[PDB]
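J.: So that we are looking at the same thing, I have put the structure below in structure tokens.
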Amino acid sequence: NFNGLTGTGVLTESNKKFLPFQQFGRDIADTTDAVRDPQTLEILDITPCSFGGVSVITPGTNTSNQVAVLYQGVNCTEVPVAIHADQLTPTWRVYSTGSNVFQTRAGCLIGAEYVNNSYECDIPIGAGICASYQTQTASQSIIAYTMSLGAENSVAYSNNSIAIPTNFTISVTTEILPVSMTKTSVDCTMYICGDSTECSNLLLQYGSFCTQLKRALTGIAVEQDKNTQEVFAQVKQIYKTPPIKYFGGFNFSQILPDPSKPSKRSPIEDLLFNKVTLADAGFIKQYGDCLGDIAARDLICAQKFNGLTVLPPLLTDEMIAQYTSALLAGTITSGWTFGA
Amino acid sequence: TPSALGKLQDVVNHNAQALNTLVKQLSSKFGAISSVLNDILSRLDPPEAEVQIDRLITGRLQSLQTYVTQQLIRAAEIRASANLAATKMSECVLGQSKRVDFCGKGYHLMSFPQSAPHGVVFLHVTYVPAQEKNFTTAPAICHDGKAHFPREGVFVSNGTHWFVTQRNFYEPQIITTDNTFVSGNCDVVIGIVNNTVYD
Amino acid sequence: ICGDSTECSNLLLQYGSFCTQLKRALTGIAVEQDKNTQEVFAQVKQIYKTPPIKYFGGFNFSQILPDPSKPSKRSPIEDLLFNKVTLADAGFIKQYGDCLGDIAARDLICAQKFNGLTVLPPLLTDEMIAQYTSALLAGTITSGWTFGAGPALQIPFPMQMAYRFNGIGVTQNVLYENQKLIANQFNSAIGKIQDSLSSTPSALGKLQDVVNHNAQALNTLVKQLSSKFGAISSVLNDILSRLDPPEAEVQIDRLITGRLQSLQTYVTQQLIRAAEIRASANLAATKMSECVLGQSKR
Amino acid sequence: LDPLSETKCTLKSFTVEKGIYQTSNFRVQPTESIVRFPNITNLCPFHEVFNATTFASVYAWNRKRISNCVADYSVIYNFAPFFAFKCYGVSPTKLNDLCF
Amino acid sequence: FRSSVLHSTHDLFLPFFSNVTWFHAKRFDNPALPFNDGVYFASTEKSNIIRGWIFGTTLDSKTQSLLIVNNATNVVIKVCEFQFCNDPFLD
């Protein structure tokens, strides 16, 4: 506190040449980084104290509670923590020693044992260094290592040698791509005011902010229905599969629709439908479902009471299954002819 | 493995999280004395309550515009995947595509679509060779003082005899006139070897 | 927003999760950029090593193969490309003494780090990307497109280049009779590439504008701290020392809303730029598999 | 207590998955002492303006230059109750902690 | 204090490439120059000729006037109702 200018910093006694009428110096952000002492005619710079981010590498809670600490952009050999009970309190937890310190180009990592072995990157840290909870150190702890780019291979290239395969392998891979999202609509006066009579009178004075946000949400809703339409409704003929016969030895029972269960979908689609759990399908919910029994994790009732509701999709799961079966029955009975 | 559909699971999780964090913004006090509008109207006078309500209106409007902005950005990401899935549907399921690594890894034979909640799953059937063997090859064959090149295969040698076979499969056959064609002499090819041709 | 102010950060918590929402958005971009680089260079799982340089039918790949004569194990072409683009901040560790003193230089990184603006280093370093490039390069020159669809099948490059002409519609005898001509035109074309990149510095303007827009976005974000959003001053310490806490809350609230709007504006532009980079990354990833790992008729 | 509980509070959940999953916090070094360095001086002639018999005219208002003194505004409070003590740029209780 | 920065300011400055008047007074009987929101005075003499200026509205005892005079050892600045003559000069 020189002349009413309070703050936090460290004096360095720089070599800035101030003029007799100049006492304070500011940076680009107009923050005073250099001041002239009121008593002595020396110049002192104001640099902020030790500052930096800290990340905590945590393995699975169901596995163990041992965690590692990473200080981003901080060198291990200058100030790891360097406090004694009367210093920083964002984190009241200090790891001092124990051969766990390691210097990376991303920062100082505390709580991991660096090994010369290379494995696949499990927990990305930065600068090509990753961590994992391995049980080969037997005790188990968090270790740091350099990520392995892959197995080393050398091709025996020659000017007169060639490799030709003698057999083959029919491999099937899976590729999942999102096609649509949840269509939601927001009530302006219900979310901002909430049935207040005095409110919603000053909100109309702001203009068309409610209408602009309404057209944007409805624009997304009609867009998601178009996205699903352009993917599954590429064909106009709903091809029905003939009675299951000997398709040359190929068994399509896992992908063809099975009438033994409702919704007319394959066992594979039955599994995929059970993996993803929809928070709100947008279907009708009874008014009595929210009244009482609020102890459950029914966050849908809380958002619907404030104007946040989810709209159901246009094409139901049954119609998408029929589009999938139509595309499936077409390619197995006609190849690529029905597409052109 | 339940972590196979993480892409589709993160979609419904981000939307649910965006709605949950939007409700918690109502409990925020954007510089006002309380987060409930009924309390401000009951405690302060209408002249003073307009100042407190205006802080809540601007605070909640900024929260809604932040939500709608992120939804418009996520909609562009979903549409990008939707246009990719629509193109992948026509090029992999409705036909056979020569694009490498597009319809799965390897030589794409055919694909089968599967319906999923807020997504689609493709079953790419690809051709993957295995257990290859090393052979001695030659660019051309010189029998009647003329260079013979393979029409659709490649010249190989098991050590003592030369044969012609396709690339993606080892099917050795005798070198004949119908499987090769003559073009030029034997002085232009570098690694051309001498071998008989059957007529 | 506060800058180590005790009175501040107490009214900021009353705004809700605005800090957490902007934090998840930035971390979402950070994990996204690591995925973009991963999907482009790590398309193969086997790190193929190039054999000792022999007569590749007359083709000279010395300009693209990694040269062990210089560190980082990259080709002379990559050496030139690495020198054209100048990174403002690579995200590596910077000593604390680097900012103390000698501030006369254009060290804007120290100014932004003092206000909470820091750059994180990428996951895959330049050395690992160079190894992925050499792996993709050594694979296509010794196995063609076979290593992309399955196991690496060795094949002579003149015979491999012959089937390249067979795909576009040219018989194999054309290459075998003009092998020396194709090799000379190939080597002359590669030498022309390094001369064009070294003479014309405006060739990498696309990659240069990326680091320039990010550096400018951070610089304009620091200048917003000097703005007076309806307050009497831009320094929070001055307002507390001049006005009483009852009156200072009105002035601080104007600065908080002003700086929050600046942060949300920065994060919004970063999300839009991230969509553009991801679109180019998905295009580069598709172009990697269709042009390098095979021959495309497009 | 420990970084695990800190990241639990950050994630607002009792279970944390594998990985960092968030940025825990930011390290900030606090102060250990105080350095008030204002200048060195003698008292202020506030008696020349407040303890005065007769002031000047309105059109001929006299301006008194004040410099090189320790302005202790607490000596003004013990005077007669003022009709209006209103500051338009600062608070009246903050003058003693500032320089001019 | 600012260093290695570009700062923009809006104040009364002298426009670049502006036509300025050069006086060689030598001749007396020169009327007083107007004060248009600020003046830029420059001279290169080395005989201590110019050592003061006057400022005012009418330059008489009817209104206030600023008298600035620079001596060899001190400077005197006074605000009083000076009755300036037609050609004021120091003796």
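We count from 1, first residue shown onward.
Recorded method for this deposit: electron microscopy, 3.0 Å.
Every residue gets a Cβ built from N, Cα and C, even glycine.
In case it helps, Swiss-Prot gives these features for our protein:
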- D:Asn39 to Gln (Swiss-Prot position 331): Reduced viral infectivity (MUTAGEN)
- D:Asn51 to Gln (Swiss-Prot position 343): Reduced viral infectivity (MUTAGEN)
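Each of the listed features needs to be described in terms of its position in the shown structure.
T.: Close to D:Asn39 (mutagenesis position) in the fold, though at least 6 residues off in sequence, lie D:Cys99, each with a CB less than 8 Å from its CB.
Within 10 Å of the C-beta of D:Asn51 (mutagenesis position) there are 9 other C-beta atoms, taking all protein chains into account.
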J.: Quick one: what's DSSP say for D:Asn51 (mutagenesis position), helix, strand or coil?
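T.: It is coil.
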J.: Translate the DSSP assignment of D:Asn39 (mutagenesis position) into the three-state scheme.
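T.: Its secondary structure by DSSP: coil.
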